[PDB]
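Colleague: Dumping the structure here so I can ask a few things about it.
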Number of protein chains: 2
Amino acid sequence: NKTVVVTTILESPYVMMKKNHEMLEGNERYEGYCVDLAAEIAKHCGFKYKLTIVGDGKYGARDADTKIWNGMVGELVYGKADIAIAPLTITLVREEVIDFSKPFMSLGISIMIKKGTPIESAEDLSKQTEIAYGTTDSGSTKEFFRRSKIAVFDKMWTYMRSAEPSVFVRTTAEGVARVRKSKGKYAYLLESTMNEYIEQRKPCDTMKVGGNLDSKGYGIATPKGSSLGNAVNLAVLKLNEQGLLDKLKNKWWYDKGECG
Amino acid sequence: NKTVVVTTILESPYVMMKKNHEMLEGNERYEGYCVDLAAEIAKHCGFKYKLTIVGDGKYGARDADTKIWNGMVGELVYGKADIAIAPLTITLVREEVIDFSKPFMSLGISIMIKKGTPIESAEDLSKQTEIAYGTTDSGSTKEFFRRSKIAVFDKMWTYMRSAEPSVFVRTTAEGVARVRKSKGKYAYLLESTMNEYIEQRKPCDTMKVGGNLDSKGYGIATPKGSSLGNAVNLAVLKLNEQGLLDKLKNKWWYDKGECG
Ligand SMILES: N[C@@H](Cn1oc(=O)[nH]c1=O)C(=O)O
Ligand SMILES: N[C@@H](Cn1oc(=O)[nH]c1=O)C(=O)O
C-alpha cells in the first residue's frame, strides 16, 4: 500500500483553504465538497491519500501545436498524480487519454448574468454585441463552443474567439468578478453547478438564466489502466445510492447559502 | 464480424411496434428513442445488429433465493445477448455483473398522480394510506425502496411490501393504467423520463409532482469483458456532445406531444 496522490483544484465550494489553514497540516488544510468526497472514496476503497492542488491551476486541455495535456488531466497523463477528485467534466477527448468513474454530479453549461442584464438565453447573447460574453480557458466549456456544429453556439464561438478585449478568463473566480464589476456588460458561460453556488453567495448580485445548453457530468478520473478505477467507480455508485452525494451538495451549496 | 444481438424492452417511447409492423421485417418493425440510438451506436462502432425484445419483459433483478438474474441484465449475464440498448438504469448491483457506458440520459425516481390527487411529495405519500402507491417489479425503482436507509423512503417501503392488494405492477403500461383507472387512489413511483413522456400523452390526465428522489442515468450495457464496451462508451459521449441525444429526446417526448 502506498499513499495515493490526489490532484484537485482550488474551486469553491469543491476545495477551499480553511480560514484557519495556517494552523493546520496536510489534508486538514482544506475543506469542501470534493474534500468530503475524497475522504469517502478513500474509506470505501481502502487507501490513504494526499490532496495536492494542480500546479498550473487548470482543468485540462491539450495544446493544438504540441499535443501536450495541461491541468489535472495532464497530471494524470504524465503520472504526476494517481487520481483526480474535482469537478472534472467527462468528455470524449479526455476519455481518449484517461479513465472516469460514472458521474458523481449532473450539470450543464449555463449563463450567469449580473441581475437586471437584459439576456434570458444563449440565443439572446448570440444576437447582440453590447454585452460581452466568454468562458474559462483550458476547460470543457471553451472546448464545447470550439467544437459545436449547432448554429447558435457556433455563432457565439466565432464572436468569442475574436472578441476584443479577450472574453476568456483563467478561473471561475475571475469570470464571476468580471460579471460583478462589468455593470451588466459581461455575461459568463459556466457550468450550472458553479452558477448555482455563486447565486447563493453575497452580494447576491448574480443569477443563472435560461436552460442548460447540455447535459453531462463530473467523474473521478484515473490514468488509463490504473488498478484504482474499478473500486472508485463502485464507490461513487454506492455514495450516490446512499443519498450521500445529494447530502454533500446541499451542505456546500444551500445549507449555508448567504442569500436567504 | 458477426451480427450483434441487441436486447431491449417494449417501453414507449424507447421501443415500440410501428403501426404497420405486420408489413415489415427485422429491425424495421420497431421505432423509438432506443431504436434510433441503436442505429447511431452501430454506425459509430461499425457493427450490424439484430434488435430482440427481452423474453421475460423485465429490466433486470437478481432472485434472493436462487441468485439468478432475470430480464435484460440476465440476458447479458448468461450470454443470450451481446448488448442492451434500452432505458436500463446504471446501479451498483448491476455494475457488479455487467458493464455500462457513461449515461445517455439523466433521470430520477418521481411520482405520477392522476390530476387532482392531493399529493405533492413522497413525504405526503408516506404519511397517509387512502391513496395506494407502488412501483414496477424487477427494476431499479423497487430496489431503491428496498435498500433505502432514508426514513421517508424506508417508511414507504414498509408500507408497499405489505400493502394489500399488491401495489406493484409488471410494466410501466400497467402502472399508468392503474393511475388512470383508480380515480386518484393510486400514485405511481417511476422514473422521471417515463413520467414526463406519459404527461404529454392523451388523455392528458396524469402529472409528475415533487422533485426527483435521486439523480442517476441510463447506460448501454455489455457483458463484462466484452470487446464492444470501449467503442460503445465513446460513441455515447460523441452523440451527447453533438447534441444528438437531446434532439432524440425532443423528437420522442415533445415534438409529437399530444397535450399541447
Ligand atoms: N468542469 C470543467 C471546467 N470548467 O468549469 C466551468 O464552469 N466551465 C469549465 O470549462 C472542466 O472539467 O473542464
Ligand atoms: N430503468 C429501470 C426500470 N424501471 O422504470 C421505472 O420507471 N422504474 C423502474 O424500475 C431499470 O433499469 O430497472
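FYI, residue positions are counted from 1 along the chain as it appears here.
If you check the header, you will see the structure was determined by X-ray crystallography, 1.6 Å.
Keep in mind that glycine also has a Cβ here, set from the backbone N, Cα and C atoms.
Grabbed the feature section from Swiss-Prot, which reads as follows:
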BINDING   B:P87, B:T89, B:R94, B:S140, B:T141, B:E191  L-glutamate binding site
MUTAGEN   B:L92 to Y (Swiss-Prot position 504)  Promotes dimerization. Strongly reduced desensitization
MUTAGEN   B:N240 to D (Swiss-Prot position 775)  Increases rate of desensitization
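Let's see these features in context: how buried, what's close, how far.
Modeller: Its own atom aside, the Cβ of B:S140 (L-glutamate binding site) has 23 Cβ atoms within 10 angstroms in the protein chains shown.
Within the same chain, no residue at least 6 positions away from B:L92 (mutagenesis position) has a Cβ under 8 Å from its Cβ.
When secondary structure is read from DSSP and collapsed to three states, B:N240 (mutagenesis position) falls in the helix class.
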Colleague: Can you tell me which of B:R94, B:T141, B:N240, our recorded positions, come within under 6 Å of ligand 2 at the Cβ?
Modeller: B:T141
Colleague: Against chain A, with Cβ pairs under 8 Å, which of the recorded positions B:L92, B:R94, B:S140, B:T141, B:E191, B:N240 show up? Give them in sequence order, please.
Modeller: B:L92, B:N240
Colleague: For B:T141 (L-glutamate binding site), list the number of other Cβ atoms lying within 10 Å of its Cβ atom.
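Modeller: The Cβ of B:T141 (L-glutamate binding site) has 24 Cβ neighbours within 10 Å.
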Colleague: Given the recorded positions B:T89, B:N240, and counting only Cβ atoms in the protein chains shown, which has the most within 10 Å of its Cβ?
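Modeller: Selected residue: B:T89.
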Colleague: For the L-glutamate binding residues given in the record (B:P87, B:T89, B:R94, B:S140, B:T141, B:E191), what is the largest pairwise C-alpha separation in angstrom?
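Modeller: Greatest Cα separation within the listed binding residues comes to 17 Å.
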Colleague: Far apart in sequence but close in space: which same-chain residues, 6 or more away, have a Cβ under 8 Å from B:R94 (L-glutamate binding site)?
Modeller: B:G60, B:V73, B:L88, B:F100, B:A221
Colleague: Fill in the CA-CA distance, B:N240 (mutagenesis position) to B:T141 (L-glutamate binding site), as an integer in Å.
Modeller: 25
